[PDB]
Protein chains: 6
Amino acid sequence: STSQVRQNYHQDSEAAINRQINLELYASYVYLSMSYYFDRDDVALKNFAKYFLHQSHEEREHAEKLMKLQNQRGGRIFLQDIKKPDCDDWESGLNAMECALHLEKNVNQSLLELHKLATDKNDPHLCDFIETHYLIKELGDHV
Amino acid sequence: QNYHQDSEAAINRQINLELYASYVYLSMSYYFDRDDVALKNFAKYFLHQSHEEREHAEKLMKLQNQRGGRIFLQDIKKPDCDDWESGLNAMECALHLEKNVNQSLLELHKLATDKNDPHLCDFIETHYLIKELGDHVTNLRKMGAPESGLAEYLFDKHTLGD
Amino acid sequence: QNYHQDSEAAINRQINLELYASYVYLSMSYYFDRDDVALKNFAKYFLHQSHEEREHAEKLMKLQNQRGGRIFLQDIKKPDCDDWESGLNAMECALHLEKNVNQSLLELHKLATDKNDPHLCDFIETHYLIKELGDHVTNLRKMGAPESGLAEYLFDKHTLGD
Amino acid sequence: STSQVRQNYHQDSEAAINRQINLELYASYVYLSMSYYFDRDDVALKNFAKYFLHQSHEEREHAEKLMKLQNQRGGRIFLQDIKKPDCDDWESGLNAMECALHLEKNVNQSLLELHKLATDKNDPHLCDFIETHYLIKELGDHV
Amino acid sequence: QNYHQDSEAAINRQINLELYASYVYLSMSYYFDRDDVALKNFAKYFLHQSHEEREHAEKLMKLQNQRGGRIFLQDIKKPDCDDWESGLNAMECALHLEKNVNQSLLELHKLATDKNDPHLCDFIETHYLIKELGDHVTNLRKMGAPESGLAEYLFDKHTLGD
Amino acid sequence: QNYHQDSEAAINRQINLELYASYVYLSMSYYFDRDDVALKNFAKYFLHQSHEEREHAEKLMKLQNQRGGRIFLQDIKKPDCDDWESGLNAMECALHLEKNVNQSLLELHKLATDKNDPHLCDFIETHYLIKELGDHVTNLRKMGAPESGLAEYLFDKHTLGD
Ligand SMILES: [Ca+2]
Ligand SMILES: [Ca+2]
Ligand SMILES: [Ca+2]
Ligand SMILES: [Ca+2]
Ligand SMILES: [Ca+2]
Ligand SMILES: [Ca+2]
């Protein structure tokens, strides 16, 4: 049945949170793979390796913030497999960039979708959360 | 527009609710001060929170005046009971109360839809308080409260000391 | 020599295992974050260890590239269960898991026989973790876990606080 | 006929450059509109207004770099209308963010497409150019 | 009062006109960048002015919001031609364009009659630009432009260098 | 793999080409030094560029040795003519020559496909030189060169002075 702390928390969102959790975990895994792509002698770009190892950790940090929110609102966390990343051709280093481009847009979009859902269901708490979480993603790199 | 008088009332309603909660936690605190109860950190916990709720209410009054509204004060009702029976009970009631106060608080937001969004910060705070009280209820239960006086003793020390 | 492709695979295998353990302890942690469990130091303990296992995996990836191998990533399987039932259970599972991970890790060493002996330090570390989890299981049991919620409460404080 | 400076410059690219020119000009115009959205008293976020006015100018700066490249290689510049931006609902300030999200991805993607084209046509000069131009777009905000 | 919507439109109209001019001078500049033209100071001159016109337009947008109006953006039309044939031509067109833009700009003032008189400074600036372009046309003509490529060469250096 | 001997030859080929261009611009320069020509800034311009091309060639030799190749030197052919007739001609020839040298240079890149991508910087530089010479041809033509000695005089001063 229902957790004692649950208020105004729709079950659709509980499910969408869980979806975004796995997605950020996926994004973490992808960045991680991208990092060690640039680490190999065949490539040997230490700057990029530095960057994506940082991006990987931030995504996982973002994932755990979602998890903390779930338990906070009363929802329940169901973890799924973290799929090995599907971007194949890293021969050019630009295809790797293209991978991240689609990954970012996807991750950011689901957040936006998660926000419309939050607005539909009249949950102000969840709306404030996503906005922050989102602006941090896009605008965290600046100030 | 009924909006201005709808909100000015929803504010006045929320003001009396936060004052109510203030009174409630005030009662709870001194329940743990009495010598047949004698849990000092339960007492501290609620007196602190009682002051939190009072601060919230004063902020809402400053808001009303900021927005040009008029403050209509209502009586502050004595809380349901003066004997709270146990720490787990008092936590359980507070869990209930915060959820009910959060209810109207939410109603307050959906009706406003400000550019200013002033009270959203206190709305974020209530959700922390809720998760905490649930956390606290959960722990007292698994420890054997209310019937085990030891459990509440060790909780007063180990959880509510730090 | 199959050796280079045998090791490059044993590495790729160990990488996915450490990532797996990372996922496992991550799940365990937030199990203790939920309000029907509410053990903060159990949660901290596993989140820390989850990060340890992730660090281990990244090191193994840097090794693979150092040795000229190729990293073949595999899916990270969801852990066996999402409800760990109790602190003693979660410790017991982790004890099992570290022993299984240590198994292949050992296989990894006997197959290498390097001059460099790189991973021997992390091999030494797993044996500390094993003795610790055993120590932790042992203590929760003698205290009356899982069925005594008090035991796990006092363990969360006195053992996992310091 | 042919400009005296033209070498290894395919006509497909000449056309794709011209397409990306108008696109960055469009992106400039969009950011410009987004800026003064946050400038109005109804909204009044000076930080965001500051940011998009900066992003607008950078996009136009990017456009002119493409123009300078065209003339450099021998191609010819054909300007098209800069379409007024089509994102309608700015009531939420998150829909404005969503606008930029799609705009960035679009702009960045055409660059990537322009790079594949450059690789197909064996133009190393144009490949180096886009890569830089692209990394500047994505990774300029950091270092 | 149609006044508020008359002005808010006259502003929106002027905004698109200054953006148009910005586009025009932008086109003119890179016309002189191409290798079959190759006049660098003609190119500089117009790119600068193109930025001037853009600055003007952004100022008008800040005005609209200041006055509580709403900004209605319209497409920015490609300029009449992409090949400007000569420096004297491009000057001649710009002379025409500034006079036309000045026309509506004037209309904008007579309709406002502010106490604030905000745009009067940019109105004073256009009249300088007009006298300058006329000065520039005049000089290229007496030198033998467009047909004399030398004239435009020496003008690009001696007039548009300093 | 023919690759190593294909590239080592494409390098040796490019080396002789850059040396050739060096010789060419060297000839052009002192053509403008002679007293029946007497354009000092044309002379400076080409002597500078002649040194640029020589620098390029030495860099390519350092590359060959870096990559383990062997440098096979060939004769440096006298340039096509010793009398360049005019500044516009000499610019026109140089435009042709850089385009031809750029041709093989491109061939050099598509055949390499390095991780190191060493010569890409000099490839970027040739494209600037090409646009410049075109710019220079264009300007001399519109001024009335070659037949107008004044045009080339004023170009030597105003364009090739600064
Ligand atoms: Ca980030
Ligand atoms: Ca409250
Ligand atoms: Ca491990
Ligand atoms: Ca940027
Ligand atoms: Ca103007
Ligand atoms: Ca060269």
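Heads up, chain E uses Swiss-Prot numbers, so what you see runs 11-139, 146-178.
Cβ coordinates are placed from backbone N, Cα and C, and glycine is handled just like the others.
One entry in Swiss-Prot concerns the mutagenesis experiment E:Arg23 to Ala. Its note says: Abrogates interaction with NCOA4. Fails to localize to punctate lysosomal structures. E:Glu28 to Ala appears in Swiss-Prot as a mutagenesis experiment; the accompanying note says: Reduces iron binding and oxidation rate; when associated with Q-87. The Fe cation 1 binding site annotation in Swiss-Prot covers E:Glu28, E:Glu63, E:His66. Annotation of the published mutagenesis E:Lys87 to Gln in Swiss-Prot: Reduces iron binding and oxidation rate; when associated with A-28. No effect on iron binding but the oxidation rate is severely reduced; when associated with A-108; the original residue is retained in the structure shown. Swiss-Prot documents E:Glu108 to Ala as a published mutagenesis change and attaches the note No effect on iron binding but the oxidation rate is severely reduced; when associated with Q-87.
Annotated features, which come from Swiss-Prot, shown on the structure.
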residue	record	Cβ contacts under 8 Å, 6 or more apart
E:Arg23	mutagenesis position	E:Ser114, E:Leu118
E:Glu28	mutagenesis position	E:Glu63, E:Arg64, E:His66, E:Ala67, E:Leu70, E:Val111
E:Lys87	mutagenesis position	E:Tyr30, E:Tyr33
E:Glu108	mutagenesis position	E:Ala31, E:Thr136, E:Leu139, E:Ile146, E:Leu149
Would you list the other residues of this chain near Fe cation 1 - those whose C-beta lies within 8 angstroms of the C-beta centroid of E:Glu28, E:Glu63, E:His66 - in sequence order? E:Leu27, E:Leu29, E:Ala31, E:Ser32, E:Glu62, E:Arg64, E:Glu65, E:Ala67, E:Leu70, E:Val111, E:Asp132
Which recorded positions (E:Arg23, E:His66, E:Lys87, E:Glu108) come close to chain C, taking a Cβ gap under 8 Å as close? none
Interface-adjacent recorded positions, chosen from E:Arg23, E:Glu28, E:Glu63, E:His66, E:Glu108 when a CB lies under 8 A of chain D: none
Name the secondary structure element type, per DSSP in three states, that contains E:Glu28 (mutagenesis position). helix
Suppose we draw a 10 Å sphere around the Cβ of E:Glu63 (Fe cation 1 binding site). How many other Cβ atoms does it contain, all chains included? 22
